[PDB]
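> Got a structure for you, written out below as structure tokens; questions coming shortly.
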2 protein chains.
Amino acid sequence: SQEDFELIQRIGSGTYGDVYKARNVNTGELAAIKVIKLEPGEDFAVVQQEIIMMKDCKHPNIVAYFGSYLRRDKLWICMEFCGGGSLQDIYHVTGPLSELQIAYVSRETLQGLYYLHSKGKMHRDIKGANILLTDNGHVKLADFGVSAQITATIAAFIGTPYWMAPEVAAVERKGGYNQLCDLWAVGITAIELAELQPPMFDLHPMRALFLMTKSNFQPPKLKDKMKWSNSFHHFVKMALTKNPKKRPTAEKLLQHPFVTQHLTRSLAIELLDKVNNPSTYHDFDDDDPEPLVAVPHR
Amino acid sequence: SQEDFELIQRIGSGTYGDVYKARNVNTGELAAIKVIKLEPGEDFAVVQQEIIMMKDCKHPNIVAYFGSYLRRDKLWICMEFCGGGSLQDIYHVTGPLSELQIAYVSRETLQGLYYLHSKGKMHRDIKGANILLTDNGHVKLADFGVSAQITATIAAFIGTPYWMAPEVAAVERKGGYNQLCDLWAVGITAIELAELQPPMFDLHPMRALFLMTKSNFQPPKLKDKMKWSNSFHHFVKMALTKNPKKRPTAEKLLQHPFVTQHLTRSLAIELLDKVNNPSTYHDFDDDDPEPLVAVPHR
Ligand SMILES: Nc1ncc(-c2cnc(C3CCNCC3)s2)cc1OCc1ccncc1
Ligand SMILES: Nc1ncc(-c2cnc(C3CCNCC3)s2)cc1OCc1ccncc1
């Protein structure tokens, strides 16, 4: 029941409700609980779908589902607690991530999407706010709300299609995209972790979307042409292929040098320590540990 | 009240409900009545908006509003009766229209849109089914349901815009077009009246809209390159300008030769007679009317 957990503190805000740090009353285990307020009679098929998808995903790079409890218009969704927090929360304190840190995160995210895509699902909201870190440095993906929204909307034109002007047709269209769009978000997220914000972030949301549809649109690059290697640049160049049909899948991009190089969870531990560091030194004593083998000096 | 009219026969189907030929109980005047079934609690702001717009338009090329009556979930909207019927209804019996007939209809439609556009309104569903004819050959535009829908929807992204792939952005966009889209519909309608159906009519609605958004999209032409004049072709070429900013407005297109030439309601009377003709001859007697001036012959 809900009574098995005690909400400790709000740690974020999901697509729907608030996320709270929580503790189990008996086991003492930590967990993250998404509290969602439901209005009577409202379309439940959406939060219902999110739970099902969470319930249907068991992968080391996806936030694991513990349980869900509904009590009087208040729905709790229990999941594993990622101590590090969102990457966005991290690089807001931390500076920009390292290239190797971006590389590690990217490979793990791609591993998560690989799983989702084989299942035939898509995340459709891949960003720094949805990529979490465990205390040991593991990378998990979160927030299946958007995914759930898109699935639920699979169910009416305004006007008649054939008589629509091209600019009206662009707005009257629906669907027509697949899971390869997640790969684009990986490319944008790569930039996001590098430059503390996605490209075009200063524009209005509608204005940014309109620019992407223009025929003369060219995919973003990394501003510092010299700060990052050719692999990182090339990785983003592939991930940010405008044409979806020629865009590399999750497996093809996992075969890329930038993510196929040696990358361990040490890099995330580093990142976590920097967040736990708001100090370049500490007290110490360095002399000869054992007198028995202490080299003499006169 | 509703009791002032008696529904005679269904004459069409609007965006919302059925349209009935109707007669006034007292005056004996004919009228068209749109019967709309409303569910309790439903968004009325849309049919409410349609009435207001109809009520707000007094132009010789727009179907005039007589009244509207609501009685127990059943809303009547009374308007002038166009004896000829829809152009689509006409060319389904009639063959394709003449070039001069298409020209006459086009000028009158443009005159209607000119009025709407000066008021800052848009039709957004200009087609043969919405262009009516009076018994005397006058051309009126109808069906403000779509217009009303678009206005009412002026009031939430799925996912975050900046991380969206271009193909997702295309579907997540909204608005971004103006009344110039009506001019495109005029161009398509010109083809429709000429070839008994719009271009791409054999495609699926979604497929047709997707093709229009492609960068390599080229506006349709008239299939018979030799059946119609250069003016008609050029008229459609202007009206079907892919780029909305360079697309001629309603006034600019009214200055075009194809519609600035001599065109009278005789052409519509012709069209109406052909519909009232499902016969190339009839009984007659041709000899010398008056003997007093009858020229002799021996
Ligand atoms: N499963 C989760 N585990 C931990 C967090 C945390 C978020 N912020 C945290 C702070 C960061 C700063 N240091 C203290 C801890 S931990 C969020 C989680 O999930 C979020 C979520 C969002 C949307 N849908 C589902 C889950
Ligand atoms: N005001 C209207 N006056 C007459 C018709 C007619 C439609 N079909 C007609 C037949 C054609 C064949 N000959 C017999 C008559 S008359 C439709 C009208 O309006 C339609 C409308 C649609 C959608 N929203 C508003 C109005």
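Each position is counted from 1, following the chain as shown.
Keep in mind that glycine also has a Cβ here, set from the backbone N, Cα and C atoms.
Swiss-Prot lists A:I11, A:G12, A:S13, A:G14, A:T15, A:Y16, A:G17, A:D18, A:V19, A:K34, A:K37 with the feature ATP binding site. According to Swiss-Prot, the experimentally introduced change A:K34 to E (Swiss-Prot position 45) is described as follows: Loss of kinase activity and ability to activate JNK family. As annotated by Swiss-Prot, active site, proton acceptor applies to A:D125, with the evidence given as sequence analysis.
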> Can you grab the distance between C-alpha atoms at A:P278 and A:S279 for me, in Å and as a whole number, given the 2 missing residues?
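With 2 residues missing, A:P278 and A:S279 have Cα atoms 7 Å apart.
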> Would you list the recorded positions among A:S13, A:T15, A:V19, A:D125 that come within less than 8 Å, Cβ to Cβ, of chain B, in the order they occur in the sequence, writing 'none' if nothing qualifies?
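In terms of proximity to chain B, the recorded positions that count are A:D125, given in sequence order.
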> Distance between the CA atoms of A:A155 and A:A156, in Å, given 3 unmodelled residues in between?
9
> Just to verify a number: CA distance, the residue listed as 'active site, proton acceptor' to A:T15 (ATP binding site), in angstrom, no decimals.
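On Cα coordinates alone, these residues lie 10 Å apart.
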> What is the one among the recorded positions A:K34, A:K37 whose Cβ has the most other Cβ atoms less than or equal to 10 Å away?
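Answer by Cβ density within 10 Å: A:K34.
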> Hey, how far is A:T15 (ATP binding site) from A:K34 (mutagenesis position), Cα to Cα, in Å?
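It is 10 Å, counting Cα to Cα.
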> Between A:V19 (ATP binding site) and A:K34 (mutagenesis position), find the distance joining the two CA atoms and give it rounded to the nearest Å.
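Given the Cα positions, A:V19 (ATP binding site) is 4 Å from A:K34 (mutagenesis position).
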> For the binding-site residues A:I11, A:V19, which one has the sparsest Cβ surroundings, going by other Cβ atoms within 10 Å?
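It is A:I11 that, of the binding-site residues A:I11, A:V19, has the fewest other Cβ atoms within 10 Å.
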> When the number of other CB atoms within 10 A of each residue's CB is tallied over all shown chains, which of the binding-site residues A:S13, A:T15 has the maximum?
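Max Cβ neighbours within 10 Å, all protein chains included: A:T15.
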